[PDB]
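**Student:** Have a look at this one before I ask anything.
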Amino acid sequence: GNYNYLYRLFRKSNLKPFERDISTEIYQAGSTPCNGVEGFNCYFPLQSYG
Amino acid sequence: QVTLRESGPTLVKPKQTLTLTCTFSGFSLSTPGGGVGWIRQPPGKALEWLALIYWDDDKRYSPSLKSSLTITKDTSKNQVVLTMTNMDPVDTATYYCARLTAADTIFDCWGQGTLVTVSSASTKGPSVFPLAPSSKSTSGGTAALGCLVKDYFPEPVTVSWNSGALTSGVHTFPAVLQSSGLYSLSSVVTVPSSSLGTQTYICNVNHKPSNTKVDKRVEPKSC
Amino acid sequence: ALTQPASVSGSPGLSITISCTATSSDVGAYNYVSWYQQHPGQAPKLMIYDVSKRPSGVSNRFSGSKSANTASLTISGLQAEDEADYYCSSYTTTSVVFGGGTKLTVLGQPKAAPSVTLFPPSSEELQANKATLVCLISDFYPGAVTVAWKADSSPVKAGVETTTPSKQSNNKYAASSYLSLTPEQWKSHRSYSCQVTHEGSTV
């Protein structure tokens, strides 16, 4: 598993044309915030290609 | 600013001539692009356009109802009258009085709509009877009072406690036609079992066809 | 007469698109199109009058876009206010079409247990030959569950096929029930069972 390169899957706002969006903060998924600890109803960005 | 409140009869015999009205205020029917129409919707399906009059005395009708729907205007008193014949048991719906301020905005603001049922039965009196907690009324703690009313054919009816004074937290949920042929509805206003004898509870029923403004106080009844 | 799908419901937070059909047979160019958000129990209210232009006052994130023949409402965040219907209306060649039905619910909500409370008739309708045993069933989000009667004799409807489809302020549908009884018989009967089967809490 080549886990070097990563991408972006979980987003809430479409980016603008020719815009560098380096997002690192914990994505608030599901319906309630979890503040870092993913657990349930959350997802961590920068997923792996595989 | 726009009060498209409908008024008129609610019960009609089969194969008759029905007449609906909706008094409006806050605007006029003389500005370019103005329009007042009628839109109905049977419970359980989509909506269908009936008619739409304009400011130039243009009476546009529905392609299917081309002869029954004869809508007229009255600018002197700001009232729109809708006439329809051949009352079949399919015309039961909530008729909304619409307002077309412009051509781009299709029916921006609506009214309230009245439910006109199509049947052959007459109207009946109310059955206002209080529901006080009894020895077998304690299940989980909820012992809310009620004045369930039944034995009445016209479905449109509302429950107003103290003429709209103690109506905070009312959960009066209406019902549908039963197997016998009489509607029924109760009040689920959130009142604990503690504050029941101190405050006065008079659910002023409002029957539109029968005009029965009966009142009944609610007190803790014994066995 | 254009149609539209029945359920395009999704999870809160995510974005969903109610894509109602075009049916270019009657419409000419799909110039003017409106969308309604009729709340259950009240009159329909407009949220967008043009294809993308929305009226003032009642507008948070409601937007629409028509590519070639049909538009679609785009709502992403405002998905926790009410599960109302969405009708798309457009001007036809001779009339005004209102589309079809689309019950957009909130997929995923707290599975709260239902509430069963017995309300025996007081001393007001027992002598009036109108004895009714009203049973209050509320405190459950998903639709209106079916009431079950097992009062030691037989399952009898007696006026239970109503489900009381009226949503409250807490967005919780209540399946309130009633019971048609004899003129005056209180001791000759027993406690009628109101064990309603709810999705998640069958008790």
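Since chain A takes its numbers from Swiss-Prot, the residues it shows come out as 447-496.
For this deposited structure, the header notes the method as electron microscopy, 3.8 Å.
Cβ atoms are placed via backbone N, Cα and C, with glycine included.
Reproduced below are the annotations present in Swiss-Prot:
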MUTAGEN   A:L452 to R  Increased resistance to neutralizing antibodies. Decreases HLA binding to NF9 epitope. Increased binding affinity to human ACE2
MUTAGEN   A:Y453 to F  Decreased HLA binding to NF9 epitope. Increased binding affinity to human ACE2
MUTAGEN   A:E484 to D  Increased replication in human TMEM106B overexpressing cells
MUTAGEN   A:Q493 to Y  Reduced host ACE2-binding affinity in vitro
MUTAGEN   A:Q493 to N  Reduced host ACE2-binding affinity in vitro
VARIANT   A:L452 to R  In strain: Delta/B.1.617.2, Epsilon/B.1.427/B.1.429, Kappa/B.1.617.1, Lambda/C.37, 19B/501Y, Omicron/BA.4, Omicron/BA.5, Omicron/BQ.1.1; Contributes to cellular immunity evasion and increases infectivity
VARIANT   A:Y453 to F  In strain: B.1.1.298
VARIANT   A:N460 to K  In strain: Omicron/BA.2.75, Omicron/BQ.1.1, Omicron/XBB.1.5, Omicron/EG.5.1
VARIANT   A:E484 to Q  In strain: Kappa/B.1.617.1
VARIANT   A:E484 to A  In strain: Omicron/BA.1, Omicron/BA.2, Omicron/BA.2.12.1, Omicron/BA.2.75, Omicron/BA.4, Omicron/BA.5, Omicron/BQ.1.1, Omicron/XBB.1.5, Omicron/EG.5.1
VARIANT   A:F486 to V  In strain: Omicron/BA.4, Omicron/BA.5, Omicron/BQ.1.1
VARIANT   A:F486 to P  In strain: Omicron/XBB.1.5, Omicron/EG.5.1
**Student:** Please identify, among the recorded positions A:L452, A:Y453, A:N460, A:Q493, the one with the smallest Cα-Cα distance to A:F486 (variant position).
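**Tutor:** It is A:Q493, whose Cα lies nearest.
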**Student:** List, in sequence order, those recorded positions among A:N460, A:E484, A:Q493 whose Cα sits within 10 Å of the Cα of A:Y453 (mutagenesis position).
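**Tutor:** So the list reads A:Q493.
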**Student:** Among the recorded positions A:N460, A:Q493, point out the residue whose Cβ has the most other Cβ atoms within 10 Å, with all shown protein chains included in the count.
**Tutor:** A:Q493
**Student:** What Cα-Cα separation, expressed in whole Å, is found between A:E484 (mutagenesis position) and A:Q493 (mutagenesis position)?
**Tutor:** 14
**Student:** Within its own chain, what residues at least 6 apart in sequence put their Cβ under 8 Å from the Cβ of A:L452 (mutagenesis position), listed in sequence order?
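**Tutor:** A:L492, A:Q493, A:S494, A:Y495 - these are the non-local Cβ neighbours of A:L452 (mutagenesis position), listed in sequence order.
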**Student:** Please report the DSSP secondary structure of A:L452 (mutagenesis position), reduced to three states.
**Tutor:** strand
**Student:** Including all protein chains displayed, how many Cβ atoms other than that of A:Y453 (mutagenesis position) lie within 10 Å of its Cβ?
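**Tutor:** There are 9 of them.
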**Student:** Inside 10 Å of the Cβ of A:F486 (variant position), count up the other Cβ atoms and send me the figure.
**Tutor:** 9
**Student:** If you draw a 10 Å sphere on the Cβ of A:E484 (mutagenesis position), how many other Cβ atoms land inside?
**Tutor:** 13
